[PDB]
Amino acid sequence: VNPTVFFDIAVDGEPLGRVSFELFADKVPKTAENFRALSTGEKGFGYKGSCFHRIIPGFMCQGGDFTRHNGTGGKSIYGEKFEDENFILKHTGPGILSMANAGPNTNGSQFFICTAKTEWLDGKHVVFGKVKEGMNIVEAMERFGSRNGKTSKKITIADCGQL
């Protein structure tokens, strides 16, 4: 009953593959719904065509800034920002999907997929989903990152939606 959404990833416009995610609507319904709706575009804006602007191998891929493409933008379906819903779920290993933020109660549209256990983020960032299929595609994306996070090719969400 939890929703599944997919991203089709491209690298300099060339298809790479599909990643799908389970969203934990049962535990973080408000946060899950924001990501789901941004992935379908049903509110008139969302992730389609946006890039992953920061990829640090052995740590995480970060995306979701569809307004400024660099980590300074984005917005939620509720407004510019929304509250930290709860911290029930933890950063337990690769594949975890969690919200980026700038301080308490500043969630927007930016998120990251962890490619390692990141336990120091527990209680600071809201975990709301997990990669279901295509972890190998995340691992492939990671190869286009660098220590400072700049990507060597443009990694975009070429299509997305709900499965």
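Chain A is numbered as in Swiss-Prot; shown residues: 2-164, in order.
How was it done? The header gives X-ray crystallography, 1.5 Å.
Placed from the backbone N, Cα and C atoms, the Cβ positions cover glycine too.
For 7-163, the entry in Swiss-Prot reads domain 'PPIase cyclophilin-type'. Annotation of the published mutagenesis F60 to A in Swiss-Prot: Loss of ability to stimulate MAPK/ERK phosphorylation; the original residue is retained in the structure shown. Under the heading of mutagenesis, Swiss-Prot lists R69 to A and annotates it as follows: No effect on peptidyl-prolyl cis-trans isomerase activity. Reduced interaction with BSG/CD147 and ability to induce leukocyte chemotaxis. Swiss-Prot gives this note for the published mutagenesis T107 to A: No effect on peptidyl-prolyl cis-trans isomerase activity. Reduced interaction with BSG/CD147 and ability to induce leukocyte chemotaxis. Quoted from Swiss-Prot for the published mutagenesis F113 to A: Reduced ability to stimulate MAPK/ERK phosphorylation. For the mutagenesis of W121 to E, Swiss-Prot gives this note: Loss of peptidyl-prolyl cis-trans isomerase activity. The structure shown keeps the original residue. Per Swiss-Prot, mutagenesis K125 to Q is noted as: Acetylation-mimetic mutant; no effect on its interaction with TARDBP.
What Swiss-Prot annotates, mapped onto the structure for a quick look.
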residue: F60; record: mutagenesis position; DSSP (3 states): coil
residue: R69; record: mutagenesis position; DSSP (3 states): coil
residue: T107; record: mutagenesis position; DSSP (3 states): coil
residue: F113; record: mutagenesis position; DSSP (3 states): strand
residue: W121; record: mutagenesis position; DSSP (3 states): helix
Same chain, 6+ residues apart, C-beta under 8 Å of the C-beta of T107 (mutagenesis position), given in sequence order: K82
Fewest other C-beta atoms within 10 angstroms, as judged across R69, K125, which are the mutagenesis positions: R69
Fewest other C-beta atoms within 10 angstroms, as judged across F60, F113, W121, which are the mutagenesis positions: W121
Candidate mutagenesis positions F60, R69, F113, pick with smallest Cα gap to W121 (mutagenesis position): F60
Whole-number Å value for how far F60 (mutagenesis position) lies from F113 (mutagenesis position) (Cα to Cα): 10
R69 (mutagenesis position) versus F60 (mutagenesis position) - Cα distance in angstrom: 23
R69 (mutagenesis position) to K125 (mutagenesis position) - Cα separation in whole Å: 24
